[PDB]
Amino acid sequence: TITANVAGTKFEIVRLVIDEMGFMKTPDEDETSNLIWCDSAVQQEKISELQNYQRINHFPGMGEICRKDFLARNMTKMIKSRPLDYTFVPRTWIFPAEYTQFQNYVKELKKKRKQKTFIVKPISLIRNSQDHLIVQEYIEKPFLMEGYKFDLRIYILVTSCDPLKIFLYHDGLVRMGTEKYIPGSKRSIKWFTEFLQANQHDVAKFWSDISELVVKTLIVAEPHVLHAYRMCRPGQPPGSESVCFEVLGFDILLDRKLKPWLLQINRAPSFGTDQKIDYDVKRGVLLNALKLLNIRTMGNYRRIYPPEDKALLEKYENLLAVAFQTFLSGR
Ligand SMILES: Nc1ncnc2c1ncn2[C@@H]1O[C@H](COP(=O)(O)OP(=O)(O)O)[C@@H](O)[C@H]1O
């Protein structure tokens, strides 16, 4: 029947959900399983060994948008081509590569008598070495919740890279700060939207900005993923359904003007469940994801690609044309 291999997971909610969908757990050494779940990223050879009926929870080449240094370099090549479309990414400087370039930006800022804050990630701040770090402009005026800075963790389901299909879960995690903000309690996004409603903010625009952010982010990753997949899977017929799917964890910060900024993409987000908020959300994320796969022999998900809007789809396909063009230039 429909079987599963949960040897590569350490989270009970993953096993719980898979057991709840009706999957029969195979012994760990069994590679025949219809579904193969692994927490961390998989070797490309493992994806190449799959059969066309099998489904694994990771795309090959997704590290181009998950690794903060790769994400910075690729987005940079994209900003230079399409700056108006990609404004959701704070300026980032990869070290020890863009050291001199970063110093020049500080030089101009000094002469202009202006000041900016900068965050250093693997974490500390700076107001202006040969180590592998990254420098990023610091969003100084974040959206505060009762005087508190918070983080958004949204969950993205990518079911295919050919044709590209992207789903956005309309719920997630909110990580409020410990001490109040000046220039960790957990909550749900569903609750945060109800907050925005009571405080009269456009919840629809919030989701729309988030959706466009994700698609345009995956658009940057698409040429990397598509090539890796096709070289990993040379035995797939022209219209063969995707062997790979993936649940990505987007870390996102909103500024005072409720503009969503991309911080990182986690291809291996913790599905741990110590609290009830973690349970309901993450179970719903995993359960509905397997539902959409429809493994044979949506719920709180909304398809953001391909969009029902024709005009928006045209813009996306234009960006994809640029993404693939930018892709060939680098390699
Ligand atoms: N460019 C940035 N601008 C403003 N605040 C940021 C920025 N980057 C991170 N913050 C904060 O830094 C924290 C993220 O820490 P990070 O090391 O990148 O990931 P992790 O959560 O695993 O520690 C978040 O609280 C986030 O709000």
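Per Swiss-Prot, chain A residues shown: 40-161, 170-175, 181-235, 269-382, 451-484, in order.
If you're wondering, the header gives X-ray crystallography, 2.5 Å.
Including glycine, each Cβ sits where the backbone N, Cα and C put it.
For the mutagenesis result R106 to E, the note given in Swiss-Prot is Nearly abolished polyglutamylase activity. Long-range neighbours of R106 (mutagenesis position) (same chain, six or more residues apart, CB within less than 8 Å of its CB): none.
Record note (Swiss-Prot), mutagenesis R205 to E: Nearly abolished polyglutamylase activity. The unchanged residue is displayed. Neighbour count (other Cβ atoms within 10 Å of the Cβ, all protein chains): 18 for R205 (mutagenesis position). Reduced to three states, the DSSP call for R205 (mutagenesis position) is strand.
One entry in Swiss-Prot concerns the mutagenesis experiment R227 to E. Its note says: Nearly abolished polyglutamylase activity. Same-chain residues at least 6 positions away in sequence with a Cβ under 8 Å from that of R227 (mutagenesis position) are, in sequence order, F202, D203, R205, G269, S270, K271.
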Chain break of 5 residues - Cα distance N175 to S181 (Å, rounded to integer): 13
